[PDB]
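Participant: Here it is, the structure, as structure tokens.
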Amino acid sequence: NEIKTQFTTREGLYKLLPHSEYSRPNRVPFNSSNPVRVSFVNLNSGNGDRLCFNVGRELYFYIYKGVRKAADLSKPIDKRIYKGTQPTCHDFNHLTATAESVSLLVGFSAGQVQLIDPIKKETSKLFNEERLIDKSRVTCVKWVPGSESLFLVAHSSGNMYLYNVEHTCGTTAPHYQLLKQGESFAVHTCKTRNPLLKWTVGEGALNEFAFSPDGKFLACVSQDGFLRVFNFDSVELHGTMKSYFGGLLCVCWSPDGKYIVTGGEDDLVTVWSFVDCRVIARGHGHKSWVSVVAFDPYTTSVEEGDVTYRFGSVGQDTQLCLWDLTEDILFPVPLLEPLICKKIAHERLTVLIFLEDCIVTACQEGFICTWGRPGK
């Protein structure tokens, strides 16, 4: 059980580039908490990638230099210290990013959400400041796809809320009115004001949601074991799935949106067909909870929009897995086995991101790592 710094697949060698590392400038391993999370944004010239990540009380904002030597950690573009409630997750707005400005949403432990312009720095807005909408920790925030102003935030309590950046408040707790009830979910409105709708799903924590690559559907995974995928604009259940044990912790779509992938408290990744609403396969490999699942849009034969797939997963077992699902697997319930299953961290993995030049992982210690793709 020793750490690996590289692995081989059909594409060649992947290699941990330690001089691309990002972290706290101090550089000492963080130990205690809230998961370390990572967001990337582009600003439409040469070095226009930004990285944001969080640690304990610190939010950092840097230039991300991909597979090159990392930008000087001594001098971040922006840094925030939160002395009360601490960050849990965050999301850039890819629609309104520019060199002059980016909209960063940040969610917190006590359920607040902050909007931050880490570039121009003349913007800082609080949502749910008095905690009257929800007291429980934010688990996930996402700008609504294709939107300049709407975002969706999930909570520990089992709810999601829709917010408009441009609206306010409120000063009193919202009086809700039903709009749809369904199999294990409801949706409410209230009666220019800031939670637009409250969206109750299943029972227990809403761990993660992910929009379909076309933004038309929402996929959710809860502490009750359910994957639930909605028709976002329509607001109605499209299909569900339950694991045999424990809750589902993370989700992702295939880059063509035909497949949903979950990872769970039973250590399995599950593949699930969006059109057939059936489970397509399951993969054993993690020796513990699967904490992140992602499709690799750069090693897949499908053309995205507006046959093979690659995805990966990282878990609390400190391991990375990669997975192929082919025609044999898709169109013959079968068991995937990982192309690779390496230990790559000293502590629980919290980030899996597939970029064009590389793969990015992070661990709970606060180190953001870059993995050079073969030939890059």
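Residue numbering in chain A adheres to Swiss-Prot, whereby the residues present occupy positions 11-42, 45-56, 59-205, 209-323, 365-390, 520-563 in order.
Looks like X-ray crystallography, 2.6 Å, at least that's what the header says.
A Cβ is built for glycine as well, from the same backbone N, Cα and C atoms used for every other residue.
So Swiss-Prot lists these for the protein:
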MUTAGEN   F262 to A  Impaired binding to USP12. Does not induce plasma localization of USP12; when associated with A-306
MUTAGEN   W306 to A  Impaired binding to USP12. Does not induce plasma localization of USP12; when associated with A-262
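Mind running through what each feature is packed against?
Facilitator: Its Cβ taken as reference, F262 (mutagenesis position) is surrounded by 11 other Cβ atoms within 10 Å in the chains shown.
The number of other CB atoms found within 10 A of the CB of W306 (mutagenesis position), across every protein chain shown, is 18. Secondary structure from DSSP puts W306 (mutagenesis position) in coil.
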Participant: How long, in Å, is the gap between the C-alpha atoms of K205 and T209 where 3 residues are left unmodelled?
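Facilitator: Cα to Cα across the gap: 9 Å.
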